[PDB]
Amino acid sequence: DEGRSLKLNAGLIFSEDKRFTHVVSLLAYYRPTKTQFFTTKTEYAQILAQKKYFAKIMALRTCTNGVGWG
Amino acid sequence: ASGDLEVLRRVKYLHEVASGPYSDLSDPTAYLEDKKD
Amino acid sequence: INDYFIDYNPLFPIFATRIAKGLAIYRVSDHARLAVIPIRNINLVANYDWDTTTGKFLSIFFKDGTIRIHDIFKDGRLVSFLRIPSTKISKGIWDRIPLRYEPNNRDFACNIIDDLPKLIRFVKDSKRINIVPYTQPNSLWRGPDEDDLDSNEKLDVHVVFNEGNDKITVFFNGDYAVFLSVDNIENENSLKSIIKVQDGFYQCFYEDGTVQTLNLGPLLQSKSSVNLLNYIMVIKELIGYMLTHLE
Amino acid sequence: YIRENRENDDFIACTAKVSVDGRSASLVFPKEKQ
Amino acid sequence: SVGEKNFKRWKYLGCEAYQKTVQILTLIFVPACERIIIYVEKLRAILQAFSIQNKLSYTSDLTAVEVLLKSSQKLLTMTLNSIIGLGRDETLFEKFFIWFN
Amino acid sequence: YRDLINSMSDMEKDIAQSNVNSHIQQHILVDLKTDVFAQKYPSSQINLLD
Amino acid sequence: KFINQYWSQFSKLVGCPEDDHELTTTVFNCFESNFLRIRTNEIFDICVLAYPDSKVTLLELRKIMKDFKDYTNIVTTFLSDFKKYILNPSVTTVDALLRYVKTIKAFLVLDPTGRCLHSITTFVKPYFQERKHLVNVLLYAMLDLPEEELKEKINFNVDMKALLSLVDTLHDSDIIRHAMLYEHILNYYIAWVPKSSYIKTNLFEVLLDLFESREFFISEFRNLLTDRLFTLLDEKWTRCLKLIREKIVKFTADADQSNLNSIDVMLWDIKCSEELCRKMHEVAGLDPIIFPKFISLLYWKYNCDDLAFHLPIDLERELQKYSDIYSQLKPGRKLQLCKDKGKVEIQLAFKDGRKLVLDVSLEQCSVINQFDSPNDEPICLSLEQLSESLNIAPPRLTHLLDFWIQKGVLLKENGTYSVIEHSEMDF
Amino acid sequence: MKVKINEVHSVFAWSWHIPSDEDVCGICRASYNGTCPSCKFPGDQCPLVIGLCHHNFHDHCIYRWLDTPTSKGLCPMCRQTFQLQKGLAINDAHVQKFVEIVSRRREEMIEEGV
Ligand SMILES: [Zn+2]
Ligand SMILES: [Zn+2]
Ligand SMILES: [Zn+2]
């Protein structure tokens, strides 16, 4: 809820692009995070193992988004 | 406080994609080996 | 298709032809049937008139006093039913006059109905009682066409002439009716054709060569008079609108 | 002449070229035999 | 006669008989009666102006408009009395069935 | 309620017939039937077709 | 041109120097604003009629439009005229679609993003669903079928010039693994700029957006492919199926896969038919004249479950031998001949030296084989004898016999069908 | 008239011969002439097998079921020990595969004390 209002205020200031909404989406911590995975493997178990590893990495990102959001 | 473009792009890439030994580019001992990463 | 009938639509390449089962519609380019209007007896139909302004609708006049209008675009679906109290119809013409109320500084007559929120109807289906936005009974064939970028409100005038007596009846907006009594009832001259000059200006041509002119011009040029015509129609509708919900 | 087969009524299509300022209209003559 | 089956129907029929009735009085009659009043008032103004603007010898009497004005005004006062009245009915309605249950 | 609404509806038809029709008819002019073709053809009975 | 004609006079009128740079700049800014306004007014005829001749000024228009109001005005006007003119049911549906895709490519070139295309598509699709024959003609246009198959079961005329034009527009195409990870992953973030996307540059996806579900599209694609495979694949359809397969897999409901699974099976069915026939000819010395197709019944939607007509004895014996070998090669499987399905190339040799080669169905070949005279005797057969010999109902036989009469092979005299052996008219 | 036949393009439909709304796999519920959810092409890519209990399954459906520890090597429809019917040419190519899985599951049941 706060992210929607804050993005509107930022657009009121300068806007002229969709940069601010995207960076909030990258940096927000209370919403599901969009992830990119390589997974240069074909076996299902290996793909699941890599996806879980990346989920743990994204969990680290969510934890440390405090410095950015402040 | 400028909202630069290319700077945002570089910090974006460093933000995304874990890289490291995993992906592409004795139990406590394994726990410590992971914990370092 | 060989027939002495058929009137071509001025705005689209479509004609209205007459066949035994009813009024029929065939595209000019393809000769392909488009719509069928079920009519019982041809002799009852005094005449049929197309829509000059838009061409999406079509008008049918009955001798007994009923006017029925069907849209071509909906596969000939009936869209509205009209009645005129105790009138024998000889030949009727349908005209649509678009009003242009350009903003003028000297006009301080602001509108507040637009400001007040629009009403809603109450309609109950079998499952539960539902509530829908309010639409006027004749608004479906009068609503602002999705087609018309110039969505200016269009005055709807139906002009009716009575046989055997040359009485002139003018019908506005589908609800209000005005009767005009002609002085020249000495001769029972059949009315040959109706010609429209511009919006609200008509010339009537009888068999004896006499020409009768009906002019809507003074009414169209008076902004208040048209508003008077619109107001009296609304008041009658809303009274029945409450009465419909009371029952 | 526009004729519907050899056993139906014949109706006249009088394409009267009334040159009114270079333009002309069209007429159709119905058949109602006297 | 009553049983459990009709009791729930009795409550369901009664609640819609009052709570839906007040809705149609407030959401329909009041906005409509105000709109009737605004239109007849505009109806009266137009006729009065042309009685002076034309200065035509024959005049159309305005008692027909005035009767409609008071009658429509009488309605709006009369509908508001019912809406308050159905308000009291709902209170009496609910207290009856909570004991009848 | 039914009596009051019908009282207004019946009275509403009276205002339309008594006053509105009187005003609309005054602003509506119907030109008297006239013969135009007599000037060109004064010694012929005229029959009009379309 | 305007400056050379009036600027010196205007400068004299004002009295300002001829080299007033900022006045000329403002005059130019007004000229392009007037150019924009005129183009917005005329955008309908610009995109519908003059395209692609007016393509160049569309690209120039792209250089000018900068505000969202400009885009919302350009679309709301363009819808208004298009719906005014094209969305008339009195307009032929084939030309309506031809003009429609002409606007789609015109606006796609004008707008690379395609958001305006999405707005147009959302606004227009119900009118497409209003018209009935749109699905059949568009998919037939997608697959580029010959006009003969169009005219067999479609009862309204279709403009061949409109057909050829839309095929040309449809075929218009003007619109290690560790090394890519360093390059591409980094490169995608080297250059970056800020209801789902639904704005893909593919026009064929926009065409698919007509259907509420692509299920009917793939089902009819299945039906047409089965009809062609039974008739005989052209390379043109391999591109079509490739475009279909590429888009659905990217998106990934249950029945969508149901009509997406076995499309590869009839491809496998024909591929296995091509391979198995070669094996059968090598082992048992089969007649190399017969090319059987082994199809799997469930996926051709062919309802095996009035057609008990007798094939010629020689052909039936040869076809039965194929079934026996198939049971030997694939244990546990039985093979059933689809007698209503199949094409036979027959050569008819007349006594006057005429040779007629025609592709006929198994039913038509059975009828004409009854008139094969080994002893050169003229065979005259009545309808009742043909029905008994071939076990075919008389009404169906009359249609089959009418086909041969139309081809000039059989002549009907006094209720008996005889062969035309001598034609007294130049072939 | 002489009719000479130059080329014949005949169409044949193949179906499974089952030694007799019930031509469906007891496990996946798909048609015998259809494919199981794990296979894409019919026939050789998704063959049928017949057990001694006369229950018919896709080869992958019953093999996966028998590979579950809860099956105990029993038929899903009759709970008898699943053995392929001998003498059916449809089962000949799958005899060794199913004997191994049933034997392996029997040995595991012996090891688990049940
Ligand atoms: Zn199965
Ligand atoms: Zn399988
Ligand atoms: Zn069993």
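Chain H is numbered as in Swiss-Prot; shown residues: 1-20, 37-130, in order.
Any Cβ shown, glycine's included, is placed from N, Cα and C.
Here is what Swiss-Prot records for this protein:
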- H:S10 to R: In APC11-13; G2/M cell cycle arrest at 37 degrees Celsius (MUTAGEN)
- H:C41 to A: Loss of function (MUTAGEN)
- H:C44 to A: Loss of function (MUTAGEN)
- H:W81 to A: Loss of function (MUTAGEN)
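Overlay of Swiss-Prot annotations on the structure.
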{"residue": "H:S10", "record": "mutagenesis position", "Cβ within 10 Å": "22"}
{"residue": "H:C41", "record": "mutagenesis position", "Cβ within 10 Å": "21"}
{"residue": "H:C44", "record": "mutagenesis position", "Cβ within 10 Å": "21"}
{"residue": "H:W81", "record": "mutagenesis position", "Cβ within 10 Å": "19"}
Three-state secondary structure, which DSSP defines for H:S10 (mutagenesis position): strand
Whole-number Å value for how far H:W81 (mutagenesis position) lies from H:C41 (mutagenesis position) (Cα to Cα): 12
Contacting mutagenesis positions for ligand 1, chosen from H:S10, H:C44, H:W81 when the Cβ sits under 6 angstroms of any of its atoms: H:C44
Rounded inter-Cα distance in Å - H:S10 (mutagenesis position), H:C44 (mutagenesis position): 33
Integer Cα-Cα distance in angstrom, H:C44 (mutagenesis position) to H:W81 (mutagenesis position): 10
Local backbone state of H:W81 (mutagenesis position), from DSSP in three classes: helix
